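The structure appears right after this line, and notes come after that.
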Amino acid sequence: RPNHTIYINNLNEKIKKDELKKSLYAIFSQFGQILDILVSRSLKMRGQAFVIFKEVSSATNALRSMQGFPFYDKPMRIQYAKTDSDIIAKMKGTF
Amino acid sequence: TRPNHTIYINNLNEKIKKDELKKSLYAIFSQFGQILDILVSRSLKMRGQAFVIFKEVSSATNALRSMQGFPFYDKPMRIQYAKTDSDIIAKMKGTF
Amino acid sequence: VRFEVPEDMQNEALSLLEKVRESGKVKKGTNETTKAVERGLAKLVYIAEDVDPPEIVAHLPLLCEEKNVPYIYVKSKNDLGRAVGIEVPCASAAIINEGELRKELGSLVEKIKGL
RNA sequence: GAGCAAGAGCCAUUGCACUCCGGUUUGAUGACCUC
Ligand SMILES: O=P([O-])(O)O
């Protein structure tokens, strides 16, 4: 169910978080404004992220375009985030 | 236009700081095989450009073919082979 | 401005600023400095004599006195700006940690306690 | 306005490197950023 936020897993776990955030931005800025980028902090939940755009269209183009893109040599699984799963993640430390 | 271990990239976003630029490049391109180095300057003559030094020419070719015109930091990469061997490659050849 | 300060005493205090940035901790600019003082982290504050308008630093002496913090005047704020390592003028600064240059600072404090 | 505490604009350059080389205005008298 479409959202202005995509959820990514199968990210590369041997990548520090700041670099991860920036690289994600580098590859996703093309689809529109990005309000924020969160990466996972737990270990459950080891190679995961949320990218929060402003517009739903941004997220849709991003999902279509980047599905399976070999980011740091691992094709991403990308889907729409469940509603509020990002703010709930940030509110805890799951991130 | 003749295949090289090194690809020359330009039309890059000039606002991106150097270290970030090297790491982002390495994300999108480590995809294609092993990378020996990535060279970036922001001097007048060398800004907006980067050199990616692949270990194998096949890697270079697939990178160039696969990432041509890719919107990197919202700005379409122009890729082409480097005009001449990077020094480390020459050393490997070994000419130099 | 409460009391007069001889030139060499200043020049010394400024040298001590540039040095103390290497081992200690400095808070630069008036809002950071006021905050530092209010939190009782201030070891000693610097006030410039050419601040226009004066209302910017005018409350630092009173506030130091209430929190028992020693304080010294320096002539130029461009000088103070250079001393703390920034590319603009600085109107008031504060040392809140020194480590290496304790006794030097110490010695400057009693010189200030002269008047 | 609160928090933070050092960067932020503009002009010019599309440029083939492997030691390094544009100009300019503004910012601690508070910039980007957060609320
Ligand atoms: O260090 P700051 O000023 O960018 O928060």
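Since chain B takes its numbers from Swiss-Prot, the residues it shows come out as 6-101.
Backbone N, Cα and C atoms are what each Cβ position is placed from, and that goes for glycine too.
Taken from Swiss-Prot, the feature domain 'RRM 1' covers B:10-89, and the record attributes it to sequence analysis.
Annotation note: B:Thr11 (mutagenesis position) sits in a strand segment as assigned by DSSP. Here the residue is the original one, but Swiss-Prot notes a mutagenesis experiment at this spot, B:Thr11 to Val: Abolishes RNA binding.
Here the residue is the original one, while Swiss-Prot reports the published mutagenesis B:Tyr13 to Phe with the comment Substantially reduces RNA binding.
In Swiss-Prot, a mutagenesis experiment is listed as B:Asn16 to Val, annotated with the note Substantially reduces RNA binding. Of all Cβ atoms in the protein chains displayed, 14 besides its own lie within 10 Å of the Cβ of B:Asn16 (mutagenesis position).
Here the residue is the original one, while Swiss-Prot reports the published mutagenesis B:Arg52 to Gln with the comment Abolishes RNA binding. The Cβ of B:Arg52 (mutagenesis position) has 13 neighbouring Cβ atoms from other residues within 10 Å, across all protein chains displayed.
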Nearest to B:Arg52 (mutagenesis position) by Cα, among B:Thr11, B:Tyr13, B:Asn16 (mutagenesis positions)? B:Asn16
Quick tally, other C-beta within 10 angstroms, B:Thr11, B:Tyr13; top of the mutagenesis positions is B:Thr11
